Amino acid sequence: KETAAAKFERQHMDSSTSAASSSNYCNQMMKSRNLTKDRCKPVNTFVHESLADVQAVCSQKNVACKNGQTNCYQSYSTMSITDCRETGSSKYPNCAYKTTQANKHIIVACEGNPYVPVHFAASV
Ligand SMILES: [Cl-]
Ligand SMILES: [Cl-]
């Protein structure tokens, strides 16, 4: 199995682009990251920052997670992100996503040793 840290990297990191540049970004990335293999993953966010900047969020503002957990952290600054969500015209295996680029603070849940992001919670 994939470790929790590696799964977070695979699903959310995209340090190779500064931002989504086309409406087809989500369709291409969801496929490239294998998120449309067994089913169409309904929602997913990609972060366009270096891995080190994202891992550093685990040392930033500690805030509560929606589920009540207390290992969530919010980034002090805004980051370049792309939210990908299936449209109503999406049916596996023909997955289709709406791409929405934005600059916002991210919230992640951290764990382990080293203590790194394991779950993408939300953006503000
Ligand atoms: Cl994979
Ligand atoms: Cl997500």
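Throughout, chain A uses Swiss-Prot numbering, with the displayed residues spanning 27-150 in order.
Determined via X-ray crystallography, 1.6 Å.
Using N, Cα and C of the backbone, Cβ positions are placed for all residues, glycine too.
For reference, Swiss-Prot has these:
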type: BINDING; residues: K33, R36, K67, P68, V69, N70, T71, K92, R111; note: substrate binding site
type: MUTAGEN; residues: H38 to A; note: Loss of activity
type: ACT_SITE; residues: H38; note: active site, proton acceptor
type: MUTAGEN; residues: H145 to A; note: Loss of activity
type: ACT_SITE; residues: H145; note: active site, proton donor
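Among the binding-site residues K33, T71, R111, residues whose Cβ is positioned under 6 Å from ligand 2 are identified as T71. In the three-state DSSP reading, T71 (substrate binding site) counts as strand. Within the same chain, residues at least 6 positions away in sequence whose Cβ sits under 8 Å from that of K33 (substrate binding site) are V144. Restricting the binding-site residues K67, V69, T71, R111 to those with a CA within 10 Å of the CA of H38 (mutagenesis position) leaves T71, listed by sequence position. Listed in sequence order, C52, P68, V69, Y123, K124, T126 are the same-chain residues six or more apart from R111 (substrate binding site) with CB atoms under 8 A from its CB. For the pair formed by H145 (mutagenesis position) and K67 (substrate binding site), distance between Cα atoms is given as 15 Å, rounded to the nearest Å.
The Cβ of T71 (substrate binding site) lies under 8 Å from the Cβ of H38, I107, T108, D109, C110, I132, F146, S149, each on the same chain and at least six residues away in sequence.
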